[PDB]
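Participant: One structure follows; several queries about it will come next.
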Amino acid sequence: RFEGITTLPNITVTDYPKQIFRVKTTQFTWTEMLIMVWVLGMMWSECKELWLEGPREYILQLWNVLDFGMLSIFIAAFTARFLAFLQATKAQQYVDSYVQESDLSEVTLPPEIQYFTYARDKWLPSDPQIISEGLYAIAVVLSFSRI
Amino acid sequence: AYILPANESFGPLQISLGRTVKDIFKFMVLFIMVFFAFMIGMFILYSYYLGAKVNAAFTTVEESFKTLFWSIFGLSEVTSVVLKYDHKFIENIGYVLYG
Ligand SMILES: CC(C)CCC[C@@H](C)[C@H]1CC[C@H]2[C@@H]3CC=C4C[C@@H](OC(=O)CCC(=O)O)CC[C@]4(C)[C@H]3CC[C@]12C
């Protein structure tokens, strides 16, 4: 995406027709899982030092508070992404299980389930993936401060 | 610069110029670090709204660099952050990060 996204936010592109677009959008790539286990390790180290020094002395240093907040925000972004992906894979399971057709676009689906076929523009303002993107941007901006 | 030091009026000026440049190079390095931080952050934030913004400010890497750099001299408008859609959370985070 360094030179810009290829498809417009209005268009939905999927690898195979039976799959739900949100499964394609919210799936974890390999580098993202590397970042995830990385954040888990950093959080383990920080919680170990918290348990050792104790919360009272741990909170005194403001930079340690900043680091704790950054790690928790990364965790929150990935949790919202995973909730979006759980709804995605559940709608995908419904579509693959109950309806039969060649292409999904021609089919009419139950509305609560059909919502997961919409493109970027139609998305509800409180979608968990939107929260994920925002918190992830904030977390990157804050993580660059560890220099 | 090869000619000015001969002038008693302009010599000391140019000497102080060399001095302050040598000094502020370090703060320029630190500002490069923080600027790259914010650039990558806002780029990752806004990259998906290529055709859903007022202008194309934070859509790509180079254009995000241009916008954020020109923001140093106040030559960048604040409408670059606004979105066309109703994703209020993303544009609020954009306001916060830019400020
Ligand atoms: C006004 C426009 C049309 C011309 C502007 C030219 C300046 C940008 C440059 C070109 C020639 C330069 C001058 C050429 C010779 C000298 C003499 C030099 O030495 C002295 O001050 C006299 C005592 C000594 O030489 O030891 C000091 C720099 C100065 C004024 C230079 C200063 C910078 C100058 C004026």
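By Swiss-Prot numbering, chain A shows 480-626, in order.
How was it done? The header gives electron microscopy, 3.9 Å.
Just so it is clear, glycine is given a Cβ too, placed from its N, Cα and C backbone atoms.
Grabbed the feature section from Swiss-Prot, which reads as follows:
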MUTAGEN   A:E525 to A  No effect on inhibition by Ca(2+) or thermostability. No effect on activation by diacylglycerol (DAG) analog; when associated with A-874 and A-883
BINDING   A:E525, A:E528, A:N543  Ca(2+) 2 binding site
Participant: Can you tell me how far the Cα of A:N543 (Ca(2+) 2 binding site) sits from the Cα of A:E525 (mutagenesis position), in Å?
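Facilitator: A:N543 (Ca(2+) 2 binding site) to A:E525 (mutagenesis position), Cα-Cα distance: 9 Å.
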Participant: Within 10 angstroms of the C-beta of A:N543 (Ca(2+) 2 binding site), what count of other C-beta atoms is obtained when all protein chains are considered?
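Facilitator: I get 16 for this one.
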Participant: Excluding A:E525, A:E528, A:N543, which residues of the same chain place their Cβ within 8 Å of the centroid of the Cβ atoms of the recorded Ca(2+) 2 site?
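Facilitator: Surrounding the site, in chain order, are A:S524, A:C526, A:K527, A:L529, A:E532, A:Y537, A:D546, A:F547.
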Participant: So how many other Cβ atoms are close to A:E528 (Ca(2+) 2 binding site), meaning within 10 Å of its Cβ?
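Facilitator: Around A:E528 (Ca(2+) 2 binding site), other Cβ atoms within 10 Å: 13.
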Participant: So how many other Cβ atoms are close to A:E525 (mutagenesis position), meaning within 10 Å of its Cβ?
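Facilitator: That number is 17.
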